[PDB]
Amino acid sequence: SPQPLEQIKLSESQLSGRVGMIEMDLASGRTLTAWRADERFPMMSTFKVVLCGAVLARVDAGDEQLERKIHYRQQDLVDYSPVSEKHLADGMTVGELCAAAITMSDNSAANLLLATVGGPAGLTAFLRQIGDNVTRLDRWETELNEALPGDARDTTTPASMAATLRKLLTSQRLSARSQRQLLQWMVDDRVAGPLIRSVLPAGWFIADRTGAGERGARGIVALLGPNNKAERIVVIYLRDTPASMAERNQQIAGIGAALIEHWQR
Ligand SMILES: OC[C@H]1O[C@H](O[C@H]2[C@H](O)[C@@H](O)[C@H](OCCCCCCC3CCCCC3)O[C@@H]2CO)[C@H](O)[C@@H](O)[C@@H]1O
């Protein structure tokens, strides 16, 4: 694989799409690679990590409990509810909802949690309160994945999202237990985590949340590093490409390969 920046370029030329990428040291925030890092991309289900950070902030303040059971109705469900459709009789705890959103990309779970933080406006306000003046959520699942060309709704930038993820995981805005919980949910991703491990060399840590939307939109927010350590945040978004899902996944993986082959920078 070529140098990371060269691979990113090659991915744009092969997808005919825009890639946005950042690579950041988790502990310090040092930016190592940046490509279109101030350009907007749809978040898609990557927003679920920020969502759960807002839930955890409420827990830390005594305004929420991860134990609290929420009962909901079949008419509350939206497209793709693998966990939540199973619990119309017995409900789900707030923490179970978080786990379903982050580890399964359960859309109804995400909407249920969005309701608890004041909807898209409430989550956007939380972002502003942690110093992210760029990321915005405007819609609910699943309309937030529409990815209309040039539409600013439901977008982040790679730089914003990486900084925000670092703030949630490490800045002591959240309690120690809450930071640990958010991290564990990402470690526990079932959508992409196990597949990614199957193709990572021995020794490489992964935690992640992915997203997918229209017009080729695809993304991942990840922690990655050698020696079984979450050394770096890696944020990659794709938009406005007609390519197959397989090829979009391959190109994201190829950027990962470039990082692994050229890690010491
Ligand atoms: O010399 C470095 C390594 O080179 C290869 O490893 C390959 C591996 O065989 C391949 O499967 C992976 O694909 C990349 C898979 C990455 C998928 C997830 C990436 C995510 C992570 C962070 C967010 C962005 C994308 O590349 C590496 C590097 O070439 C060798 O197989 C391995 O023995 C050796 O240790």
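Chain A uses Swiss-Prot numbers throughout; the residues present, in order, are 22-286.
Every residue gets a Cβ built from N, Cα and C, even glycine.
Sequence-distant neighbours of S66 (active site, nucleophile): residues of the same chain at least 6 apart with a C-beta under 8 Å from its C-beta are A122, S126, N128, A131, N166, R230, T231, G232, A233. The annotation active site, nucleophile is assigned in Swiss-Prot to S66 on the grounds of similarity to another entry.
Per Swiss-Prot, the feature active site, proton acceptor maps to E164. Annotation note: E164 (active site, proton acceptor) sits in a helical segment as assigned by DSSP. All chains included, 11 other C-beta atoms sit within 10 angstroms of the C-beta of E164 (active site, proton acceptor).
The beta-lactam binding site annotation in Swiss-Prot covers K69, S126, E162. Neighbour density for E162 (beta-lactam binding site): within 10 A of its CB lie 24 other CB atoms from the protein chains shown.
Under the heading of mutagenesis, Swiss-Prot lists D97 to E and annotates it as follows: About 1000-fold increase in binding affinity of S.clavuligerus beta-lactamase inhibitory protein BLIP. DSSP assigns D97 (mutagenesis position) to a helix in the three-state reduction. The number of other Cβ atoms within 10 Å of the Cβ belonging to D97 (mutagenesis position), over all protein chains shown, comes to 15.
The note that Swiss-Prot attaches to the published mutagenesis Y101 to D, E, I, R or T is: Reduces resistance to ampicillin about 16-fold in DH10B E.coli strain.
For the mutagenesis experiment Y101 to M or S, the note given by Swiss-Prot reads: Reduces resistance to ampicillin about 8-fold in DH10B E.coli strain. Taking a C-beta cut-off of under 8 angstroms and a sequence separation of 6 or more, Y101 (mutagenesis position) has the following same-chain neighbours: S126, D127, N128, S129, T163.
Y101 to A or C appears in Swiss-Prot as a published mutagenesis result, with the remark: Reduces resistance to ampicillin about 100-fold in DH10B E.coli strain.
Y101 to F appears in Swiss-Prot as a published mutagenesis result, with the remark: Resistance to ampicillin unchanged in DH10B E.coli strain.
Under the heading of mutagenesis, Swiss-Prot lists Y101 to L and annotates it as follows: Reduces resistance to ampicillin about 500-fold in DH10B E.coli strain.
One mutagenesis experiment named in Swiss-Prot is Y101 to P, and its note says Reduces resistance to ampicillin about 4-fold in DH10B E.coli strain.
In Swiss-Prot, a published mutagenesis experiment is listed as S126 to G, annotated Reduces resistance to piperacillin about 8-fold in DH10B E.coli strain. Decreases resistance to combined piperacillin and tazobactam between 4- and 16-fold in DH10B E.coli strain. Increases resistance to combined piperacillin and inhibitor LN-1-255 about 2-fold in DH10B E.coli strain. Counting every protein chain shown, 25 other Cβ atoms lie within 10 Å of the Cβ of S126 (mutagenesis position).
According to Swiss-Prot, the mutagenesis experiment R160 to S carries this note: Reduces resistance to piperacillin about 60-fold in DH10B E.coli strain. Decreases resistance to combined piperacillin and tazobactam about 1000-fold in DH10B E.coli strain. About 3-fold increase in binding affinity of inhibitor SA2-13; about 2-fold increase in binding affinity of inhibitor tazobactam. Listed in sequence order, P141, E167, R174, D175 are the same-chain residues six or more apart from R160 (mutagenesis position) with CB atoms under 8 A from its CB.
DSSP assigns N270 (mutagenesis position) to a helical segment in the three-state reduction. A mutagenesis experiment is reported in Swiss-Prot for this position, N270 to M, P or W, and the note states: Reduces resistance to penicillins about 1000-fold and cephalothin about 500-fold in DH10B E.coli strain. Abolishes resistance to combined ampicillin and clavulanic acid in DH10B E.coli strain.
One mutagenesis experiment catalogued in Swiss-Prot, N270 to K, R, Y or F, is accompanied by this note: Reduces resistance to penicillins about 250-fold and to cephalothin about 250-fold in DH10B E.coli strain. Decreases resistance to combined ampicillin and clavulanic acid about 16-fold in DH10B E.coli strain.
Listed in sequence order, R239 are the same-chain residues at least 6 apart in sequence whose CB falls under 8 Å from the CB of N270 (mutagenesis position). Here Swiss-Prot describes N270 to V, Q, E, C, T or H as a published mutagenesis experiment; the accompanying note says: Reduces resistance to penicillins about 8-fold and to cephalothin about 8-fold in DH10B E.coli strain. Decreases resistance to combined ampicillin and clavulanic acid about 2-fold in DH10B E.coli strain.
Between the C-alpha atoms of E164 (active site, proton acceptor) and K69 (beta-lactam binding site), the distance comes to 14 Å. The record gives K69, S126, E162 for beta-lactam. Within 8 Å of the mean position of their Cβ atoms, the other Cβ atoms in that chain belong to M65, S66, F68, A122, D127, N128, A130, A131, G232. Rounded to the nearest whole angstrom, the C-alpha distance between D97 (mutagenesis position) and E162 (beta-lactam binding site) is 11.
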